[PDB]
Amino acid sequence: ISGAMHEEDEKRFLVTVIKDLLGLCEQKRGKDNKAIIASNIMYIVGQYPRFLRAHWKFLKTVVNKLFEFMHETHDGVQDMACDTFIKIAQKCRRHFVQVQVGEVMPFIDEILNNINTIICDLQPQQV
Amino acid sequence: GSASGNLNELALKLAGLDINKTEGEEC
């Protein structure tokens, strides 16, 4: 239903949806559970660029978090991490090239200086 | 609207998401 609500309702609603998925994620034990929960939060965020676009500090945190999961060994997660990353890079492309508020350098730069550390563990297709 | 900031505090929360990393606990 992304885009069927007013941006302002969208915000309040998404803050509630993911604050508690995050909370659930920490709650449930077993990587099997955490992997499912984690993938879902990622799917959700991926579907709400407009949200991401208006909140850089959250966007950046999601992307850095996506980079972390690219080293996750649990089956499927790496595919999730990359798939979400491409949605986000398309839909939020400008926010990576222009200096955002509270930062001194375009985020793309930090990415380019670490390509290797980030893709380390990824399979060819994911790369 | 001015909109100073708030989403900044919502970021520190996501910092708590375990799944693998190490986990050296067992029965």
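What you see of chain A is 504-630, where the numbers are those given in Swiss-Prot.
Quick check of the header: solution NMR.
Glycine residues also receive a Cβ, built from the backbone N, Cα and C atoms like all the rest.
Per Swiss-Prot, mutagenesis A:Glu513 to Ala is noted as: Abolishes Ran binding activity and nuclear export complex formation. Abolishes Ran binding activity and nuclear export complex formation; when associated with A-553 and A-554. Within 10 Å of the C-beta of A:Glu513 (mutagenesis position) we count 18 further C-beta atoms, all protein chains included.
Looking at Swiss-Prot, the entry for mutagenesis of A:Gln550 to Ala says: Enhances Ran binding activity and does not abolish nuclear export complex formation; when associated with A-553 and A-590. Taking the Cβ of A:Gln550 (mutagenesis position) as centre and 10 Å as the limit, one finds 16 other Cβ atoms among all the protein chains shown.
Secondary structure at A:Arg553 (mutagenesis position), taken from DSSP and collapsed to helix, strand or coil, is helix. Residue density at A:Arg553 (mutagenesis position): 16 other Cβ atoms are found within 10 A of its Cβ, drawing on all protein chains shown. Experimental mutagenesis at this site is recorded by Swiss-Prot as A:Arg553 to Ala, annotated: Enhances Ran binding activity and does not abolish nuclear export complex formation; when associated with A-550 and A-590. Abolishes Ran binding activity and nuclear export complex formation; when associated with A-513 and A-554.
For the published mutagenesis A:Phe554 to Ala, Swiss-Prot gives the following note: Partially abolishes Ran binding activity and does not abolish nuclear export complex formation. Abolishes Ran binding activity and nuclear export complex formation; when associated with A-561. Abolishes Ran binding activity and nuclear export complex formation; when associated with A-553 and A-513. Other Cβ atoms within 10 Å of the Cβ of A:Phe554 (mutagenesis position), summed over all protein chains shown, number 21.
A:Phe561 to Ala appears in Swiss-Prot as a published mutagenesis result, with the remark: Abolishes Ran binding activity and nuclear export complex formation. Abolishes Ran binding activity and nuclear export complex formation; when associated with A-554. Does not abolish Ran binding activity and partially abolish nuclear export complex formation; when associated with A-525. Other C-beta atoms found within 10 angstroms of the C-beta of A:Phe561 (mutagenesis position) number 20, with every protein chain shown included.
Annotation note: A:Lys568 (mutagenesis position) sits in a helical segment as assigned by DSSP. Quoting Swiss-Prot on the mutagenesis of A:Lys568 to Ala: Does not abolish Ran binding activity and partially abolish nuclear export complex formation; when associated with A-525 and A-572.
Per Swiss-Prot, mutagenesis A:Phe572 to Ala is noted as: Does not abolish Ran binding activity and partially abolish nuclear export complex formation; when associated with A-525 and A-568. The local packing around A:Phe572 (mutagenesis position), expressed as other Cβ atoms within 10 Å of its Cβ over all shown chains, amounts to 22.
Long-range Cβ proximity for A:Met583 (mutagenesis position), meaning a same-chain Cβ under 8 A and a gap of 6 or more residues, is found for A:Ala541, A:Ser542, A:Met545, A:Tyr546, A:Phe572. Swiss-Prot documents A:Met583 to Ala as a published mutagenesis change and attaches the note Enhances Ran binding activity; when associated with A-590.
For A:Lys590 (mutagenesis position), applying a Cβ distance below 8 Å and a minimum sequence separation of six or more within one chain yields A:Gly549, A:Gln550, A:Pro552. DSSP assigns A:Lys590 (mutagenesis position) to a helix. Listed in Swiss-Prot is the mutagenesis experiment A:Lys590 to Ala, annotated as follows: Enhances Ran binding activity and does not abolish nuclear export complex formation. Enhances Ran binding activity and does not abolish nuclear export complex formation; when associated with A-583. Enhances Ran binding activity and does not abolish nuclear export complex formation; when associated with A-550 and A-553.
You'll find the Cα of A:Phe561 (mutagenesis position) roughly 15 Å from the Cα of A:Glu513 (mutagenesis position).
With an 8 Å limit on C-beta distances, the mutagenesis positions from A:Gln550, A:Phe561, A:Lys568, A:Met583 that reach chain B are A:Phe561, A:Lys568.
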